[PDB]
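Contents: one structure, followed by commentary.
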Amino acid sequence: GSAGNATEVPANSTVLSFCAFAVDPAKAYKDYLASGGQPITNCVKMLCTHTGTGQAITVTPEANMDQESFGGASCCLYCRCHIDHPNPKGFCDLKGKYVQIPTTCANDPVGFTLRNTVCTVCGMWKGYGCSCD
Amino acid sequence: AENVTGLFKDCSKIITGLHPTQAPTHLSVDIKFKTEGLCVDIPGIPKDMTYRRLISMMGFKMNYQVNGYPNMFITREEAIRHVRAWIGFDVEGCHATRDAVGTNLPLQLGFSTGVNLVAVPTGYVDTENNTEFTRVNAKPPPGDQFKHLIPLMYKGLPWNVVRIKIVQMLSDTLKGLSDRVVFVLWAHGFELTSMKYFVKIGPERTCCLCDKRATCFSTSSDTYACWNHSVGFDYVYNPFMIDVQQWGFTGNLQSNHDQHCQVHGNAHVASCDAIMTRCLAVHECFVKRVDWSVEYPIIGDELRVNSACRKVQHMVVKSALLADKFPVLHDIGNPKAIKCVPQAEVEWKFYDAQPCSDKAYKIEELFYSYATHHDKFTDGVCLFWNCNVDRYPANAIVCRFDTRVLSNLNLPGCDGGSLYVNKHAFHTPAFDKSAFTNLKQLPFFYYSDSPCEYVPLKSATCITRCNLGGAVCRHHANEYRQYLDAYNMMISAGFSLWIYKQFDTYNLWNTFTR
Ligand SMILES: Nc1nc2c(ncn2[C@@H]2O[C@H](COP(=O)(O)OP(=O)(O)OP(=O)(O)OC[C@H]3O[C@@H](n4cnc5c(N)ncnc54)[C@H](O)[C@@H]3O)[C@@H](O)[C@H]2O)c(=O)[nH]1
Ligand SMILES: Nc1ncnc2c1ncn2[C@@H]1O[C@H](CSCC[C@H](N)C(=O)O)[C@@H](O)[C@H]1O
Ligand SMILES: [Mg+2]
Ligand SMILES: [Zn+2]
Ligand SMILES: [Zn+2]
Ligand SMILES: [Zn+2]
C-alpha cells in the first residue's frame, strides 16, 4: 500500500531484477556490463579527509587522493540484490565496514568488489595496488 | 527529484535506518549521516548490531537484452508455437502485519492443473550480516471476498518444500508434452514476484545426462536437468511466460473469460483463477479457424493415427457409396478439393468455411448450421469428417472427436471443448450427444472388392472379397486384420463414427452379384 520506505531508484531496476533471479549473480552482472548496460549506481559515497590508509576493508573511511570511499554494503552485489552470500555460511565481507576504490575505477564500485581480492598481507588491494608479490 | 521504485522498498517499522555501512543504498541511510548529497562516518552514532528489515520483492520489471540470455516473456506468436507448454498461474497473497508493513507475501499458488499449493508467509529480511529468507507475520487482505483466505495462514508449507512440490507437479505434467514451460497469466505483476521464490535464471543449458534443454535446477548439488529426468529438483531453470491481459482486453479477467466459456464457474481459489486464464488464452487463440502455417512437431504416433485415420475414412465413404448409391455426395469442411474416394461416379460437391485459396474455384464458401441447413441438403449424402458442429443432418457420414478422452495429443480448452494437437492444432467443441440425434453409431465392418491371393481367423463382420467359404482368404485375411487394427486405434484415439440410420451392412453383398 506504500505505506513503506523506498530503498532503490529506477535506473537500477532491470539490472537488479536480473541478478536477483540468476543462478550465478556474478556472471550475470559482468555480462550486463558487456551488453552495454549501465552499472549499478546509488551506492553510498563517503565525504572524506582523503588522508588515511589505502586499505580496502576498514572500520572507518580511509582514502587516498587516489581512492574514493564507499559504505561497504552498497558496494556488495549480494547485499544489494538481497540474495545469499558466496561465503558458504553465511556472512558478508563488506557489511559494517567501509570500502575503498581507485577514483578512475570508481564508476562501477559494485563490480570492483567482485573483480578483485584483498591481500591478507598488507590488507590492501591486489594490483591496484599491493607491495607484496 | 527524485523518482524511486519501490522494488526492495524497506517495509520495517523502524524510524531511522540505517548506518552508512550496512545500508544497502545511499537512499536509505539515516538523515543523520547525510550532508551535501553525501554520507560521512560519525563514530558517535553507531551501527546497530541487531535489526530486522523486510525488503519488498514486488515490482520486478525485467526487460534486458543480454546475448547468451533468453527473453523470458514471449510473443503471442512464439507462444502459440508452444501450446501447452502453457500453464495458468495466479497467486493469491497476504500482507506483512506486525514487525513490518508495506509488502505482499505469496499465500496460495494455483495452476491450470487442479492443484493449489499454500505456503507459510515468508519474505526476505535484512539483518546486520546478511539477508535472510524467513517466516514472517502476515494477515489476510481486508475484502469480504478474501475471507476464504483466513484459514490458509496455518495450513503449511515451508518454501523449501513448496518449490520442490512445484517442480514435480510441473515436471510430470510437462514431461511428454514439451521441452519448456510457459506461464500464462492475467495480472502478471504479483506472479512474477511469486516467481522469485522458485525460479532461477540463466543462459540456455543442456540437461545433465540428456540431450534436451534444461527445465530444472537443483541447489542441493549444482546441476541442471530435464522435464522427465529431474527429481528432488527445487528450482525451475528458464521458464517462459505470456501475459494475456497485455493483448488489450477491456475488463477484469472473469468478465472476458465468461463471455465465451460457461463451463468454468468461479470460486475465488487460485487454481480456478489460473484456469480461466488459459481458457481466454486458448479461445482468443484457437477458436479463430485452424491456421495451417503452424507446425507442431509430433510425439508420438500421431502418424499411426494419421494414416489409420484416412484408411478408415476411405473404407466407409467407399462402402457407403456402394451401398445406397448416392447421386451426389456433399462434402462439408474440405479446404482442399481432395476426393477421399478418388474414383466414384458421384457428383462430389465441396463446401468449407475457410477454403484454401488455390482450389477455391472448386469450393463453395459455407458455414454450416443445422438451424439454417437442415433443409438445404436433401438429395444425396453429406460427409462431415472432423467438421464439428451444430447437430448433424439425418443423411450423413461423420467423424467427430470425443473431447472427454485424454492423450498427450489433446489439451483442455474452452468451453469444455478440447484443443487437439496432431498437427495444426484443432480446437473442437465439447462432445454433445444431441449432435447425433439424427444419426446412429457406425458398427465396425470391412469391405474389399478384389481378387483373393499368420494363422487364419473368421470374422462375422467383414463383407469380404470371398465369403462362399469360411472364408479366410490369405490376402484379405491379412488386410482385414490390418484395417481392424488401424480402426481399433483411431477409436482409442478417442474418435467416433456416426452414419445415417438407413445404412445396412447387407447391401454391400449385392455388389458381389453377377
Ligand atoms: N478433434 C479434431 N481432430 C481433427 C480435426 N481435423 C483433423 N483432426 C485429426 O487430427 C489429425 C489432423 O489431420 P491432418 O491434416 O494433420 O493429417 P494428414 O497429414 O494425414 O492429412 P493430409 O496428408 O494433409 O491429407 C489428407 C487428406 O485426406 C482427407 N482427410 C482429412 N482429414 C482426414 C482424417 N482425419 N482422416 C482421414 N482422412 C482425412 C482429406 O481429403 C485430406 O485432404 C488427424 O489425424 C485427425 O485425426 C478436427 O477439426 N478436430
Ligand atoms: N460449421 C462449419 N461449416 C462449414 N465449414 C466448417 C465448419 N466448421 C469447420 N469448418 C471447416 O472445416 C474444416 C475443418 S478441418 C476438417 C478436415 C476435413 N474433414 C478433411 O478432410 O481434412 C476447416 O476448413 C473449417 O473451415
Ligand atoms: Mg494475478
Ligand atoms: Zn554483502
Ligand atoms: Zn600485499
Ligand atoms: Zn473457461
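Going from the start of the chain as shown, residues are counted 1 onward.
Each residue, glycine too, has its Cβ placed from N, Cα and C.
For the natural variant A:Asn12 to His (Swiss-Prot position 4240), the note given by Swiss-Prot reads: In strain: Isolate ZJ01. All protein chains considered, the CB of A:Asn12 (variant position) has 22 other CB atoms within 10 Å.
In sequence order, A:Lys45, A:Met46, A:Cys48, A:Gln100, A:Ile101, A:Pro102, A:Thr103, A:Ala106 are the residues of the chain that are 6 or more apart from A:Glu68 (variant position) and have a CB within less than 8 Å of its CB. Look at A:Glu68 (variant position): DSSP puts it in a strand. According to Swiss-Prot, the natural variant A:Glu68 to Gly (Swiss-Prot position 4296) carries this note: In strain: Isolate Shanghai QXC1.
Per Swiss-Prot, the feature Zn(2+) 7 binding site maps to A:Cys76, A:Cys79, A:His85, A:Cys92. Reduced to three states, the DSSP call for A:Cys76 (Zn(2+) 7 binding site) is coil.
What Swiss-Prot lists as Zn(2+) 8 binding site is A:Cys119, A:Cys122, A:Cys130, A:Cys132, and the listing cites experimental evidence. Under the three-state DSSP scheme, A:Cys122 (Zn(2+) 8 binding site) falls in the coil class. Cβ contacts within 10 Å of A:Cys122 (Zn(2+) 8 binding site), excluding its own Cβ and spanning all protein chains shown: 14.
With a threshold of 8 Å between Cβ atoms, the binding-site residues A:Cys79, A:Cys92, A:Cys119, A:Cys122 that neighbour chain B are A:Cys79, A:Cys92. Nearest Cα neighbour of A:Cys119 (Zn(2+) 8 binding site) among the listed recorded positions (A:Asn12, A:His85, A:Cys92): A:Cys92.
Listed binding-site residues: A:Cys92, A:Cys132. The one with the lowest count of other Cβ atoms within 10 Å of its Cβ is A:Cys132. Taking the Cα atom of each, A:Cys132 (Zn(2+) 8 binding site) and A:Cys92 (Zn(2+) 7 binding site) are about 25 angstrom apart. Candidate recorded positions: A:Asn12, A:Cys122, A:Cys130. Nearest to A:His85 (Zn(2+) 7 binding site) by Cα distance: A:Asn12.
There are 24 other CB atoms within 10 A of the CB of A:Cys76 (Zn(2+) 7 binding site), with all protein chains counted.
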